[PDB]
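Asks: One structure is given below, represented as C-alpha cells, and several questions about it will come after.
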Amino acid sequence: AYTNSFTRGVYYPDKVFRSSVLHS
Amino acid sequence: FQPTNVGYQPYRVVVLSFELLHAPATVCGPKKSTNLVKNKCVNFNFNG
C-alpha cells in the first residue's frame, strides 16, 4: 500500500540550541 | 623498496583528521581545568 507523508519526519539537523528564530 | 633507494624509499604515514563538531568533545589537549566563576567578566575556554 501507499500513503501521504504529510509534514512529519523533521529532525534537529545539529546539536546546537536555537530559539525564537527561523533558520535555513 | 630497498635501502639503497630518496623518492623510492618507504615512508610510514599517519594522518590525524580532527572533528570539530557541535557534539560534546571526546579527545582533549592536556590543559588543566579550573573552577567556574559566574557573574564576573572572565576570559574562558570551554572544550576549545
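All chain B residue numbers match Swiss-Prot; in order, they span 497-501, 503-545.
The header says electron microscopy, 3.0 Å.
Just so you know, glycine gets a Cβ as well, placed from its N, Cα and C.
Pulled from Swiss-Prot, these are the listed features:
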MUTAGEN   B:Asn501 to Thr  Reduced host ACE2-binding affinity in vitro
MUTAGEN   B:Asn501 to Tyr  Increased binding affinity to human ACE2
MUTAGEN   B:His519 to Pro  Increased resistance to human covalescent sera neutralization
VARIANT   B:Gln498 to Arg  In strain: Omicron/BA.1, Omicron/BA.2, Omicron/BA.2.12.1, Omicron/BA.2.75, Omicron/BA.4, Omicron/BA.5, Omicron/BQ.1.1, Omicron/XBB.1.5, Omicron/EG.5.1
VARIANT   B:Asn501 to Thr  In strain: 19B/501T
VARIANT   B:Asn501 to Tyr  In strain: Alpha/B.1.1.7, Beta/B.1.351, Gamma/P.1, Theta/P.3, Mu/B.1.621, 19B/501Y, Omicron/BA.1, Omicron/BA.2, Omicron/BA.2.12.1, Omicron/BA.2.75, Omicron/BA.4, Omicron/BA.5, Omicron/BQ.1.1, Omicron/XBB.1.5, Omicron/EG.5.1; May enhance affinity to human ACE2 receptor
VARIANT   B:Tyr505 to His  In strain: Omicron/BA.1, Omicron/BA.2, Omicron/BA.2.12.1, Omicron/BA.2.75, Omicron/BA.4, Omicron/BA.5, Omicron/BQ.1.1, Omicron/XBB.1.5, Omicron/EG.5.1
Asks: B:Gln498 (variant position) to B:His519 (mutagenesis position): how many Å between their Cα atoms?
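Replies: So the Cα of B:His519 (mutagenesis position) lies 47 Å away from that of B:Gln498 (variant position).
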Asks: Of B:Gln498, B:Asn501, B:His519, listed here as recorded positions, which sit with their C-beta under 8 angstroms from a C-beta of chain A?
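Replies: Near chain A, the qualifying recorded positions are B:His519.
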Asks: Give the distance between the Cα atoms of B:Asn501 (mutagenesis position) and B:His519 (mutagenesis position), rounded to the nearest whole Å.
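Replies: Just about 47 Å between their Cα atoms.
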Asks: How big is the gap, in Å, between the Cα of B:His519 (mutagenesis position) and that of B:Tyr505 (variant position), rounded to a whole number?
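Replies: Their Cα atoms are separated by 42 Å.
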Asks: CB neighbours of B:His519 (mutagenesis position) within 10 A?
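Replies: Total other Cβ atoms inside 10 Å, all chains included: 9.
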Asks: For B:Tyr505 (variant position), list the number of other Cβ atoms lying within 10 Å of its Cβ atom.
Replies: 8
Asks: Counting across all protein chains shown, how many other Cβ atoms sit within 10 Å of the Cβ of B:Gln498 (variant position)?
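Replies: The answer is 7.
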